[PDB]
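Reviewing the structure listed below.
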Amino acid sequence: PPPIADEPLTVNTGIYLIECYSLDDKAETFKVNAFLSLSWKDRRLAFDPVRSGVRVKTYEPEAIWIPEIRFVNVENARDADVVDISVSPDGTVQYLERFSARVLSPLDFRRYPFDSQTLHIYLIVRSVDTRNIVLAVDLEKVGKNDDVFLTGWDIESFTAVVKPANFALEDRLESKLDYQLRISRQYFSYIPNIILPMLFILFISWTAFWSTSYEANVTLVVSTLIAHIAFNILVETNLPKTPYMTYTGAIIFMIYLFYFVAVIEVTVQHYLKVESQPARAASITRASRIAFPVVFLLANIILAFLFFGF
Amino acid sequence: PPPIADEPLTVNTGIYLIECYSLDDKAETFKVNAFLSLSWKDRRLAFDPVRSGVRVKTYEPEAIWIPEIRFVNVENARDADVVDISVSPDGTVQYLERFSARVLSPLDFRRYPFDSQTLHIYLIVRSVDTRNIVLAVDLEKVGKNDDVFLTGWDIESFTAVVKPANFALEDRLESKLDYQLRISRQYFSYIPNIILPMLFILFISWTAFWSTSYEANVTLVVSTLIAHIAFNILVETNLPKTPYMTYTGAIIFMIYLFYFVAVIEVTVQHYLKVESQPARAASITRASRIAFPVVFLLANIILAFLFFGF
Amino acid sequence: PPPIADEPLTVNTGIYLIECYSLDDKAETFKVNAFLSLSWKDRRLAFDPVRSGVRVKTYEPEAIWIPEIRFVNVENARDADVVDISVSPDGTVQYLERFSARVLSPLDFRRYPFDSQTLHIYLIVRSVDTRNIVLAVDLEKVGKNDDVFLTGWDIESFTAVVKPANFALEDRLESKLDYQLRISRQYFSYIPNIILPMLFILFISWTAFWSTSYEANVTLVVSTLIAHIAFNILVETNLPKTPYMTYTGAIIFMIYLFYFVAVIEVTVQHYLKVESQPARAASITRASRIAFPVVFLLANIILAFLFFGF
Amino acid sequence: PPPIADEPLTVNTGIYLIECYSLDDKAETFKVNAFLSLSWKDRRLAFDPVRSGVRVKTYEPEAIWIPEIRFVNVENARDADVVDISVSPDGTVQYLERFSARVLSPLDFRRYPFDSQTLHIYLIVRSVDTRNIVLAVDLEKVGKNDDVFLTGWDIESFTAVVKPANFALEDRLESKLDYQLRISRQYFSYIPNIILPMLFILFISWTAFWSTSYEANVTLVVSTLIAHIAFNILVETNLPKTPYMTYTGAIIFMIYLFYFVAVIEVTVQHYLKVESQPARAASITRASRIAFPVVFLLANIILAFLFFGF
Amino acid sequence: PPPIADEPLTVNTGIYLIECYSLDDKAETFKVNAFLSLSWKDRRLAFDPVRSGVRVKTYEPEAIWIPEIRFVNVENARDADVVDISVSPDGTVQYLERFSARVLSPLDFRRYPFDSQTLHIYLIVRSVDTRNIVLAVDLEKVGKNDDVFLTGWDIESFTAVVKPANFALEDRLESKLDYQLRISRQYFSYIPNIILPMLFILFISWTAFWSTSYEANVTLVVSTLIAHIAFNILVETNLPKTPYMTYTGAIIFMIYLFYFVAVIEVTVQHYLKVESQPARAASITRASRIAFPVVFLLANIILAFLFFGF
Ligand SMILES: [As]
């Protein structure tokens, strides 16, 4: 029984994030528990303040006509309990629910450990024989507590795109709003636990530039190459199959090279020291001790620049 | 209370993919959230536009008779909320729901990292005492947004087989339609993370063709063979037990060989260099340095051709 | 309101597997989505074909009395939507639902990678003041599509034990039926990925029978022993804690020995070659080169026979 | 509308375990699916057998007053469907539901691999203005099938403490019963997969008591110490953070020592063989070959005794 | 239909923890099952003890007006069954439910293995046209059994902040209470399983201060460094991405250093012993044997003090 109008009826929205959690980088989802605040004029139930009852009248959902506000990017039906409904005299309705649903917004792992994100929540609404435009009421959208969690993410700002996007979808127009959740990652625990350890093994790797024993140079460059897989694999696991290239996947891969040419040297410092030409060998080995850490720290300035600096 | 007809009543279908996600290579499933668009003439509730009400009359599901459209290949009951029902004058019904269910379509991992897929959604409908034929209405089947996600897959085309398949199933005929979702994989993250690293270790493996120390040749060929298991195991994990042979399972296995004959050589370059016949040894070792990388790159053109080229 | 009878009322059952999936070796469960087909004579609602309406009358569940058919070996309440109910003239009822529940049937991993299974679905029904006997109607039990999936398993046959098992359970007799799903595993991906790789490392292991360097023989036999744990652990993970012995757990363990005595040899080929008695040493080493691969392939014929051949 | 009585009304309980499963050592829970059997005299609905109807009258739950029997140690609300209600003439009610809930009973991992357990299910009931005492009816408590599963546990006995525990809880007395599920673990798969492999590596560890090469003794004692972590870590994972000491955590830890002093020896057999005093060295090494396996098998008799024998 | 009052109506709260469990360090949640005890004067249904019925009258929830008490920090809607409602003569209501919900309270891993925690449960209540103030009744808040579990945590005290926090939230004041659950961790299983094993490997690490073989010193210091990752990774897994530094993450990282300088020494004890200057080498090696374990145990007093002592 929709509110007989003279034009496209505006429904006024708003979301108060109460709880945020389980951001799942693999799945590219995250769970939210918030308030949903709808309101619209349904003159059809305006009500003579003095003549009867009081300032505002309380209805159960079954009584009033309520707009079907579906969330767009959600796994399942949003999971909402109704908090209160309050019809003002002029026929204005005040709806408030408290839903909790897991939201499917994409993430950009291009700078992985040092990435900032922008999550979305949507809200469409399909029309009947009066059109429905949704729009935001920013006093109910200051949604976000001073307790909004989201482990391992700094939360920057919950805003929303005031202007809705009105489509035609199957001979019935819908109206979609964009609620924006901006977050930066807490890179850090990525250092003592990934970056640093990763580097350390790389350095030991090429301690075999001050060594002559092939036996203890393969026992050296090869042992460390293994541990790098232990890190490549550790990192690769908590991260989805991007069709593009990650920052850490870059360096984690660039690293794979400095182990190949590392193993190339140790190898050549021998077919060239069993060829009785140690003239050359400890000339090369001697060089490597510079070329490598340089080319590296060089290729990291090259690489790091390539991602953040551009 | 089904619509009294003069022949098999046609129900007109359509699916607008809203969200796509969690394609699960192991489970051979994927989750979809879409619009379901049904429509049929139920002359039984045609309604004198002028004489009463308006252009089109809105019903709740309980009022009208609605056709039971079950999805065929689904784990559980499809999970739908109803968006709107609109009976036209002539007795034509306009049904629209917005379901979300996880769909069990098979995948062909024969070219694994470089595979294209064709997912299916089904929709049967069993008949009563008027026969039901389903068929597609292509304005509600343009289903698929410009936002359809499906991480790590390029989505090519959502179409549908116009001609339904009508069975006899238990003394009651059913009608099944075929909705087709064609996707190609985003192979790539498979290179810096699998293929390349995998190859690199293989090359280091046979750096022991320019070495004479058995000690550092086993510390060499054997250490790399381990890391290959680290990749065989990593790859074997995100991939089901195909009764056939994968492409990467091919080369990942072909590889296992170039480590066995590699370890064969290093081994023989010694029972033949402690047999005071280094005449032969460094004749073999010398050859291996070619035979191997050739036979390999040869067997990869042979293998690769065997899969893609045929 | 149960159908007043003159004897134990027979309810006629049937299950059409529509979808099969998520067989979970660890959990010993599997999920099924099928048709449930019940039927019984309730003369109490026979209905004068000519005198009124038509050939058959359609009821909602609330109207008719329907038998409580519970599935026995199920995690939770079976998850069924009703497809149609059709009372024939003589008072015969035609019930059809389409449930989906996850089923707890045990598996026998005794031949693990090469095992065939026999899954069960149950269906009890408890009685009131007329006894209920269930029994199968084999036209609704041809249940199983030509699309029944079950990844990594060949499906052999869906049948059912016609004769029900009628118990006394708490001063009320119940009647249970046995629906049988027979499957063989798709052993194979177990070869290029487990068996073969496992063997290869074992062979390299005992390449140290043609070597004299203890340094490169422990670097040899020990490195491979590690990789075998990487396989024991890989295999042990996707497999429950059987109180009995698995086939692959056999050979995977038999293998642990050929590494212990392998490491015994290399070890003794030294306290007996530093004891200036290489007379003996390269007599033993020389032998091992046969004893081992023989005793092995021997113990595998012994072992394999012990499991399959008996 | 509770049954007007002359004293504390006894409600008669009973539980028929139908299914048992998912015992979760980490979570200290387990799932059960059983019958709940309640019964009480509500003279208020006694009913003249001859005068009307029949022997016993069937009610829906809404009609009768039923006692709120909550399970105490449960994660969520118990998940029950009602099987039948049958009021006898004298006003006696026969209630039967078939719930399934996951139960939070603690476990004692003190003897871990060789531990027996005693699970609990509770059932309280709070009173109104007639007191409620619960008590057991042992014909409906023989609950437990001949099919009760519980993977990896031998089920010994389902009994119940006849005398209830009646508290005062918030100015209203409750009555709690204790249903006892006694199980022993199927230790075994813990031997070929943990205990044995664990020991084997320990033995190889100290094969370096018959060796003199420090290079191949560290390559020896150290490589095995790693693999022990692979087992410490494997075992530690499927086991919660006990504030006390596990048996296997004992020996798994005692083991850590025999690798420290093992590495101590190999180390000292060298700063004492490069000190040109091999007089002593191969005197120690010689001793270790006994002290170790003895002190070990000794400390295991000491340790094992300490846990089981006391 | 809220209770017509003369001022802000006080609702009297209380929570009897019945069950506690699944504290999830990664998720920063925990599950609780307790009694919720509300009470308020609704003079509107006072009732002439003598004139009618009895001492107290029992209502179903639908009859009375009940206050909407939502829990604040909860994932989903709290999951409550109602235990009893009892209106006293004066119009006093006695409400009692038994909810079970999972609670999102944050934890401070700053002292990780040796940390004490303070969990929160909240309870807001929004007002209508009489204000609602909640407040605690400490006879229904002694909530907590003598059976409160919470595996791997010692439970210290369940109390509550008597003075509520009254906000203005969207032109309607709410009232929030703070229920406090204080727990200390059962550090311990962290020693035989983490701390000790971790240390042991560190000690073996630097057994290469009494060794001269580079081959057996890298096979030494490097093998142990790996095992440390096996522990860093084991520990890092059951612990969230703190933006701050953990205690064990400190020492687990401080440790990474004593392996780098350890490997630095062994390395330098060689480019300085192949430089025919063993004068210096076995002067350094000799020193390390002290500097290390000291600087360590020193840096641990330094470190441990830095966390607990301040
Ligand atoms: As190694």
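Numbers in chain E come straight from Swiss-Prot, and the residues shown are 50-359, in order.
For all residues, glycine too, the Cβ spot is worked out from N, Cα and C.
Within 10 Å of the C-beta atom of E:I244 (mutagenesis position) sit 17 other C-beta atoms, taking all shown protein chains into account. Among the mutagenesis experiments that Swiss-Prot reports, E:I244 to Y is described with the note: Marked gain of function, with a ten-fold shift of the proton dose-response curve towards lower concentrations.
E:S272 (mutagenesis position) has a Cβ environment of 21 other Cβ atoms inside 10 Å. Looking at Swiss-Prot, the entry for mutagenesis of E:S272 to A says: Increases the binding affinity of TBA.
Under the heading of mutagenesis, Swiss-Prot lists E:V284 to M and annotates it as follows: Displays an increased sensitivity to propofol but not to desflurane. Non-local neighbourhood of E:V284 (mutagenesis position): E:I243, E:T297, E:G298, E:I301, each in the same chain, at least six residues away, with C-beta under 8 Å from its C-beta.
Swiss-Prot gives this note for the published mutagenesis E:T297 to A: Marked gain of function, with a ten-fold shift of the proton dose-response curve towards lower concentrations. Also shows slower apparent rate constants for activation and deactivation. Displays an increased sensitivity to propofol but a decreased sensitivity to desflurane. Mapped onto three states, the DSSP output places E:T297 (mutagenesis position) in helix.
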Rounded Cα-Cα span from E:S272 (mutagenesis position) to E:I244 (mutagenesis position), Å = 18
If we take E:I244, E:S272, E:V284, E:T297 as the mutagenesis positions, which have a Cβ under 8 Å from chain D?
-> E:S272
What count of other C-beta atoms do you get within 10 angstroms of the C-beta of E:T297 (mutagenesis position), across all chains shown?
-> 24
Assigned conformation of E:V284 (mutagenesis position) - DSSP reduced to three states = helix
